[PDB]
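Colleague: Input: one structure, supplied below.
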Amino acid sequence: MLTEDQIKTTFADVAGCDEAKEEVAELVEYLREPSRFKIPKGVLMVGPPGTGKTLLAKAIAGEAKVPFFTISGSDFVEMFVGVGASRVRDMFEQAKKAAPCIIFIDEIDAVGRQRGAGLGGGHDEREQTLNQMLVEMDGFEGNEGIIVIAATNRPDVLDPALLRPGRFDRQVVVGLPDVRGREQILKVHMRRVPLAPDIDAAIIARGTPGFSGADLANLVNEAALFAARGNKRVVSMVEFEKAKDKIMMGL
């Protein structure tokens, strides 16, 4: 299925990520004015879970004032079964009507998973789906202003056909926030939460190395939940301590 985002996302909607926002500047400029521009074709957002990879892709589109499309390669939500070459073609043809635009391939880890022991997939619709995505990118003339984006933490596990020149041959690092980034992100997610005098986002950040953006959003949520559980009007540092610990037990 091809979907389109109906609400714009911009960099204002992305907490932190300052480094990656700078790195994608060139992509935003290409989408705004493709004829002015090697040319971007496929971009992989590379980083661990929770760094906001798909979110940043959506934000590029809103910064450039272009549509954000998503392609799904399976009609079933818990299993990747493919949609086949014809459906892939139809999805690219319809998105290309609206170029310049971003086309985001959902779940590239599944779509690009290596399955044939190098012998190919034949009539397996999963490989038919992958192969047609590659063919469609190779058919871009590069004046259209289309960027195809996907997201992974393991680019080298993907079918190497995906990473050849002209396909997903650019990677953008979307990494974990550093301690300054964590404080920045926490402040965003705490803005509408009632805080005790003892709250110090810098101290929370010191105690949360390796937390992703999602982890930080969830940390604030779990602290707020502990405050609710304790019937407290505001969220204090002890609710953050309880939240941080609960989260460090999912592991």
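Numbering of chain A is taken from Swiss-Prot, so the residues present carry the numbers 141-177, 183-396, in order.
Including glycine, each Cβ sits where the backbone N, Cα and C put it.
What Swiss-Prot shows for this protein is this:
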BINDING   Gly192, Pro193, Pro194, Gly195, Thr196, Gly197, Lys198, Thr199  ATP binding site
MUTAGEN   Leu201 to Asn  No in vivo protease activity, no in vitro ATPase activity
MUTAGEN   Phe225 to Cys or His  Partially complements ftsH1 at 42 degrees Celsius, some protease activity in vivo
MUTAGEN   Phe225 to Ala, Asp, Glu, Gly, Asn, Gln, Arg, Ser or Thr  Does not complement ftsH1 at 42 degrees Celsius, no protease activity in vivo
MUTAGEN   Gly227 to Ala  Does not complement ftsH1 at 42 degrees Celsius, no protease activity in vivo
MUTAGEN   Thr297 to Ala  Low protease activity in vivo, low ATPase activity in vitro, complements ftsH1 at 42 degrees Celsius
MUTAGEN   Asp304 to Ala or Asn  No in vivo protease activity, no in vitro ATPase activity; probably still binds ATP
MUTAGEN   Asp304 to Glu  Low protease activity in vivo, low ATPase activity in vitro, complements ftsH1 at 42 degrees Celsius
MUTAGEN   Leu307 to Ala  Low protease activity in vivo
MUTAGEN   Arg309 to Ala, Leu or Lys  No in vivo protease activity, no ATPase activity in vitro; probably still binds ATP
MUTAGEN   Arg312 to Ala, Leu or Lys  No in vivo protease activity, no ATPase activity in vitro; probably still binds ATP
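Structural setting of the listed features?
Modeller: In three-state terms derived from DSSP, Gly195 (ATP binding site) belongs to neither a helical nor a strand segment and is classed as coil.
In three-state terms derived from DSSP, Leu201 (mutagenesis position) belongs to a helical segment. For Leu201 (mutagenesis position), other Cβ atoms within 10 Å of its Cβ number 24.
In the three-state DSSP assignment, the secondary structure recorded for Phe225 (mutagenesis position) is coil.
Contacts of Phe225 (mutagenesis position) defined by a Cβ separation under 8 A and a same-chain sequence distance of 6+ are given as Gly218, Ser219, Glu252, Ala255, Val256, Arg258, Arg271, in order along the sequence.
Less than 8 angstroms from the CB of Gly227 (mutagenesis position) sit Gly218, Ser219, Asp269, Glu270, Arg271, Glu272, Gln273, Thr274, each of them six or more residues away in the same chain.
The DSSP secondary structure for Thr297 (mutagenesis position) is strand.
Using a 10 Å radius centred on the Cβ of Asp304 (mutagenesis position) and all shown protein chains, the other Cβ atoms total 19.
Sequence-distant contacts of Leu307 (mutagenesis position), defined by Cβ-Cβ distance under 8 angstroms and a gap of at least six in the same chain, are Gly187, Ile253, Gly257, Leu275, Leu279, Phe313.
Using a 10 Å Cβ-Cβ cutoff, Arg309 (mutagenesis position) registers 14 neighbours. DSSP assigns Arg309 (mutagenesis position) to coil, not to a helix or a strand.
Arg312 (mutagenesis position) counts 17 other C-beta atoms within 10 Å of its own C-beta, drawing on all protein chains shown.
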Colleague: Report, in whole Å, the straight Cα-to-Cα distance of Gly195 (ATP binding site) from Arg309 (mutagenesis position).
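Modeller: Rounded to a whole number, the Cα-Cα distance is 27 Å.
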Colleague: Between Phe177 and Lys183 there is a gap of 5 missing residues, so what is the CA distance across it in angstrom, to the nearest whole number?
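Modeller: So the endpoints of the gap, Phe177 and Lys183, lie 8 Å apart at their Cα atoms.
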Colleague: Would you identify which of the recorded positions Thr196, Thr199, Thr297 has the most other C-beta atoms lying within 10 angstroms of its C-beta?
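Modeller: Within the set of recorded positions, the most crowded position is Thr196.
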Colleague: Under 8 Å Cβ-Cβ from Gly192 (ATP binding site), six or more apart in the same chain: what's there?
Modeller: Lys198, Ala296, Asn298, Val318, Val319, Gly320, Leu321
